[PDB]
Amino acid sequence: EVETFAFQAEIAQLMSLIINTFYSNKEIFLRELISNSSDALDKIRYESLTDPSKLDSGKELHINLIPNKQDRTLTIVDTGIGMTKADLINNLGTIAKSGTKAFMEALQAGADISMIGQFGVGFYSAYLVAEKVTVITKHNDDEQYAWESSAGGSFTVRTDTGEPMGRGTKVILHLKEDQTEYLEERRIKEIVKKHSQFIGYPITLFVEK
Ligand SMILES: CC(C)NCCCn1c(Cc2cc3c(cc2I)OCO3)nc2c(N)nc(F)nc21
């Protein structure tokens, strides 16, 4: 049962801008995704302080970076708070609409794509290097979902019957043919050290094979 939705015009426009604008500093996508994971981890930790049972789905708070050359994917995994179906289909888009407007106005004023995170829409920077993005997420008290989009103005959502993850989010980046450098251990280590060296959670970079 796969449902297809249309991105709001503003988000579709943002994605097209990210995909079409000539901008060489693409590596910043990783920092934005790790930052999103860190925020999600901060939230579940905060909520667990008043309701310890929210960690029954997993006490470990961390981030895993998993590259796979055979599938040509780079997956950013976290055990943060996770997203509900409502987040994926309506709420995150509602919030992203205003962030997108501010970002594009900032761009015409002289800002550049690397500052996308200051507008709450850094997630979409994933399209700087991925032709398709698959997001698997599980929030307590909601089912595990699989969100997916190759841009083009639409995305899909389905209940994920794959391997249960407990709680958290996995952003699976199906890399563009000319962006496989982000599957190399050397490259990922360099980027994490450069832009995400102070994240307050363990970041484990898995090795290939
Ligand atoms: C309340 C706050 C935590 N929401 C953050 C924005 C959504 N967000 C995002 C950013 C985001 C993710 C999307 C998305 C829109 C956005 I913005 O479309 C489907 O996947 N990343 C995560 C993440 N790793 N974990 C959790 F819990 N939330 C994610």
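Swiss-Prot numbering applies to chain A: residues 16-224, in that order.
Technique stated in the header: X-ray crystallography, 2.0 Å.
Each Cβ is built from the backbone N, Cα and C atoms, and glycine gets one as well.
Swiss-Prot lists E47 to A among its mutagenesis entries, and the accompanying note reads: Strong ATP-binding. Strong interaction with HSF1, HIF1A, ERBB2, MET, KEAP1 and RHOBTB2. No effect on interaction with TSC1. For the mutagenesis experiment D93 to A, the note given by Swiss-Prot reads: Impaired ATP-binding. Strong interaction with HIF1A, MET, KEAP1 and RHOBTB2. Loss of interaction with HSF1 and ERBB2. Los of interaction with TSC1. Per Swiss-Prot, mutagenesis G97 to D is noted as: Abolishes ATPase activity.
Everything Swiss-Prot records as a feature, shown here on the structure.
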| residue | record | CB count, 10 Å |
| --- | --- | --- |
| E47 | mutagenesis position | 22 |
| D93 | mutagenesis position | 27 |
| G97 | mutagenesis position | 25 |
Alpha-carbon distance [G97 (mutagenesis position); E47 (mutagenesis position)] in Å: 16
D93 (mutagenesis position) in three-state DSSP notation: strand
Where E47 (mutagenesis position) falls in three-state DSSP terms: helix
